[PDB]
Structures are given as C-alpha cells and as structure tokens.
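Okay, structure first, notes after.
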Amino acid sequence: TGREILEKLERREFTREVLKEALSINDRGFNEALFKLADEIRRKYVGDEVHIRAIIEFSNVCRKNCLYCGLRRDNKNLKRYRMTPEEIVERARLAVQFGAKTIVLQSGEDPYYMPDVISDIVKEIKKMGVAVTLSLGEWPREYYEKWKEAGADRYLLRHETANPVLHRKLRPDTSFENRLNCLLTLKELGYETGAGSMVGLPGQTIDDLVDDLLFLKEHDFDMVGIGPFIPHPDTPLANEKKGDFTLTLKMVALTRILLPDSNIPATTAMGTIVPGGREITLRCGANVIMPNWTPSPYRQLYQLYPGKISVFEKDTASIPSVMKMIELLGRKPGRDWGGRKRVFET
Ligand SMILES: C[C@H](CCC(=O)NCCC[N+](C)(C)CCCS(=O)(=O)[O-])[C@H]1CC[C@H]2[C@@H]3[C@H](O)C[C@@H]4C[C@H](O)CC[C@]4(C)[C@H]3C[C@H](O)[C@]12C
Ligand SMILES: C[C@H](CCC(=O)NCCC[N+](C)(C)CCCS(=O)(=O)[O-])[C@H]1CC[C@H]2[C@@H]3[C@H](O)C[C@@H]4C[C@H](O)CC[C@]4(C)[C@H]3C[C@H](O)[C@]12C
Ligand SMILES: C[C@H]1O[C@@H](n2cnc3c(N)ncnc32)[C@H](O)[C@@H]1O
Ligand SMILES: C[C@@]1(C(=O)O)N[C@H](C(=O)O)C[Se]1
Ligand code: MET
Ligand SMILES: [Cl-]
C-alpha cells in the first residue's frame, strides 16, 4: 500500500525495499502524496527561497566520448567554440549585475583551459563577491586543488549512474570508480559537492535508480542534479527512448526526502521534456534554478541533448524570466549565496 510507504518515508525508514516500492507504485494518488511530502519537506528545511545559479557554458570542446552526449568527441556535426577568458569574466560580471549570486562555469572536458586559465578566471569572478561553481569534468587532484586555492566554492560532477557496469559502457573513457574518486577528492578539498544522475538511460533499471538514491544518501552531497535522459540524434543513443518525466520527478522528490537540507535544481532537461517541467519540479522538492547565461552565438552550439529551451530568446532573458517564475510560484529569490545550510538531526 502506498499509504504504508508514505508512512515509512515520513518516519525516515529508508530501506532499499521502501525506495524500490516508492519507485514501482504508479498510482496517481500515491504519486501526488509523495510530491506533496517532498514539497513540504523542502519548505520546512530549505524554505521558500529559490537560489539562482547563472550558468556560462564557455566551451563545447570535449576530449571524452560519452555515448549519451551531444558534445562527445566523435560528433563531427557540431561547430566547436571557445570563449576567451575576457569574454567569460565579462559575461559573469553581467550576470552579477543582473542579480546572480552564484556563477556556474561549465564546459566540455576541454584541455585548453586546464588548469591555469580556469584559475585566472575564477580569481577575477571571485572579486565580484559571488559564489563560483565549477562543472568541468574529471581532472587530476592537482587541478582541483589549484581551483580551490583560486577561490572556487563548489563543484558539480554528476555521478551519472551508480551501476559501474552501465557507467563504463556509457562512458568508455573512464569508470564509476574514477568518478567517485573525483567526488571524494572534491569533498576532501572542501568544495560544496554536487552529484546526481540521469533517469531513463538505456539499460538502466528501477533497481539502478534505487542504488542512485542510496549512493546520494550515503555520500551526503550538498547538491543533487537529476534529469531525464534525452536522446541526441548525433550520438549512438539517438534511437533510444527518452526518460520518463514522472519517474524523474519521483527521483527528485525522493532525493529531497532523503537529503532534506540539500540544494536540488529544477533542471533545464526537466523543462525540455515537458513544457513547464522546471516549475513542476520546484513544487516537488527542488529549490534551485539555473538560468542559461551563455551568450549568443555560442549558446545554440551547447546542446548536450536537443530541444534545449532558452535558445531562441535574447541572451539576457533567462535571469528575468526565472525571477518572474519564482514570483508566480509564490516563492522568493535567494538573498545570499545559497550555500548548504545543514540541519543536523538524528
Ligand atoms: C492545479 C491542479 C489542479 C487543481 C484543481 O484545479 N483542482 C480543482 C479546483 C480546486 N480549487 C480549490 C481551485 C477550487 C475547488 C472548487 S471547484 O468548484 O472548482 O471544484 C493540481 C492538481 C494536482 C496538483 C499537484 C499534485 O497535488 C502533486 C504536487 C503536490 C505539490 O505539493 C505541489 C505540486 C503538485 C505537482 C500539485 C500542483 C497543483 O496543485 C496540481 C497540479
Ligand atoms: C545592469 C543594469 C544597469 C545597472 C547595474 O549595473 N546594476 C548593477 C546592480 C547590481 N545588483 C543586482 C547586485 C544590485 C542589487 C540591488 S538590490 O536592491 O536588488 O539588492 C540594471 C538596470 C535595471 C536592472 C533590472 C531592473 O532593476 C529590473 C530587474 C530587477 C531584478 O531584481 C533583477 C533583474 C532586473 C531585470 C534588473 C537587472 C539589472 O540589474 C538591470 C538591467
Ligand atoms: C551536464 C549533465 O548533462 C547531462 N546530460 C548529458 N547528456 C544528456 C542527454 N543526452 N540527456 C540528458 N542529460 C544529459 C549529464 O548528466 C551531464 O552530467
Ligand atoms: C546545470 C545542470 C545541473 O543539474 O546542475 N542542469 C543541466 C540540464 O538539465 O540541462 C545539465 Se547539468
Ligand atoms: C557538459 S557535461 C558537464 C560537464 C562535464 N563535462 C561533466 O561531464 O561532468
Ligand atoms: Cl551551485
């Protein structure tokens, strides 16, 4: 019964069987109650502020070949770009002028910048009195150390899938063990660390989703980014099925229940598979939004998956748009950098 599973989630009895049953039950009443539970936990632990992280996707060059990703090195049907360090710093300054209190720098795994150009950019943005989050992939410990000394605050490195076998198949350059080692290094170096996964990958099972939730809970990540897999036509997974929105939403809800004081975005991928999907997600456990701040002409060239929303509008539309979103949801913009505010419990 769904009622018993809800009761067990409310009492914090997070067993593998409870999580599996929550993900397996398709009843509308159960799902809606699960979403309401997550929404209420969010409100109680992290409040009504929705934190805005402005993302600058500064290079679409990548040395890796992940099977799901439109930026994979084997994709020749993509114009590659690199923003200059001046462009990046000035684009970050514009976001700070527009009210962003975190700047996220994301790229393909592009050797050009690494490590010293990143360090220089980070130092310049940190002068602006905002948080800096990096999302640059897997690099040596030394690189991560240099970026932390340069002033970076946070690092996003989704774990993608906690099934090592599936991970290696989808990410043939690397392994789950290396991904985890990177995440543990980042945590040791004092970053606020973000993990997370895709839902609906080819070959991924419900039990794999449970393992993603247990992985996240085990490592107590500061941020958890979850979205559906969206097939990209210039990849080997072009003909695979999209991930299910509702199932993905359930993963966000369960993440909030498991990690009640974490920061959880309503991802652009959620807003891409379903119109209004980010807004739904912000009402089912999420408390962060990441407006795209990549300038034209580059924005349209950074498509990990197709259909990405926010491409046709002026490149300064996203921050005002999310501020309108936050208001029409009855929520408030973040007042500070939106770092994790831990609530120690039992
Ligand atoms: C907006 C729609 C439709 C509501 C509706 O239209 N229902 C009839 C009208 C009811 N009114 C009170 C307005 C008038 C009643 C008098 S009347 O004469 O119209 O019958 C309702 C129906 C189901 C609702 C979601 C679920 O809960 C799950 C989840 C819980 C979270 O916490 C918040 C997010 C989320 C996604 C909810 C959002 C929203 O809330 C939904 C979509
Ligand atoms: C960038 C330009 C020129 C002036 C400038 O360079 N301004 C730096 C402001 C720096 N901060 C954001 C840190 C101020 C915080 C003040 S606050 O009192 O809000 O704490 C200024 C002039 C008018 C400003 C917009 C409007 O206002 C409306 C709206 C208010 C929201 O809120 C944030 C978004 C938005 C669209 C604003 C963005 C930006 O800002 C604008 C374009
Ligand atoms: C930046 C994050 O984007 C996600 N990502 C990469 N490719 C896709 C895709 N085809 N569909 C959805 N999400 C994807 C990965 O989870 C990555 O970590
Ligand atoms: C920024 C990001 C996140 O969840 O942190 N969201 C992106 C998206 O959904 O497009 C892919 Se990574
Ligand atoms: C553009 S994908 C996200 C950044 C990095 N390449 C990663 O895979 O973690
Ligand atoms: Cl962040």
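Numbering of chain A is taken from Swiss-Prot, so the residues present carry the numbers 2-347, in order.
Cβ coordinates come from backbone N, Cα and C, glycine included.
DSSP assigns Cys67 (mutagenesis position) to coil in the three-state reduction, placing it in neither a helix nor a strand. The [4Fe-4S] cluster binding site annotation in Swiss-Prot covers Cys63, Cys67, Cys70 and rests on experimental evidence.
The domain 'Radical SAM core' feature in Swiss-Prot is assigned to 49-268; the stated evidence is sequence analysis.
Swiss-Prot gives this note for the published mutagenesis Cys63 to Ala: Eliminates binding of one iron-sulfur cluster; when associated with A-67 and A-70. Long-range Cβ neighbours of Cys63 (mutagenesis position) (same chain, at least 6 residues apart, Cβ-Cβ under 8 Å): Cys70, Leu72, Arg73, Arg74, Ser108, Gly109, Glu110, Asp111, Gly138.
Residues near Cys67 (mutagenesis position) in space but far in sequence (CB under 8 A, at least 6 apart, same chain), listed by position: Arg73, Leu171, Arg172, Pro173, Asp174. Swiss-Prot gives this note for the published mutagenesis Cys67 to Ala: Eliminates binding of one iron-sulfur cluster; when associated with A-63 and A-70.
Among the mutagenesis results in Swiss-Prot, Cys70 to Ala has the note: Eliminates binding of one iron-sulfur cluster; when associated with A-63 and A-67. The residue drawn here is the original one. Summarising the environment of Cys70 (mutagenesis position), the number of other Cβ atoms within 10 Å of its Cβ, over all protein chains shown, is 21.
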| message | With an 8 Å cut-off on Cβ distance to the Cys63, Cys67, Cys70 Cβ center, who else from the chain surrounds the [4Fe-4S] cluster site? | response | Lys65, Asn66, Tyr69, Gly71, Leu72, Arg73, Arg74, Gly109, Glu110, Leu305
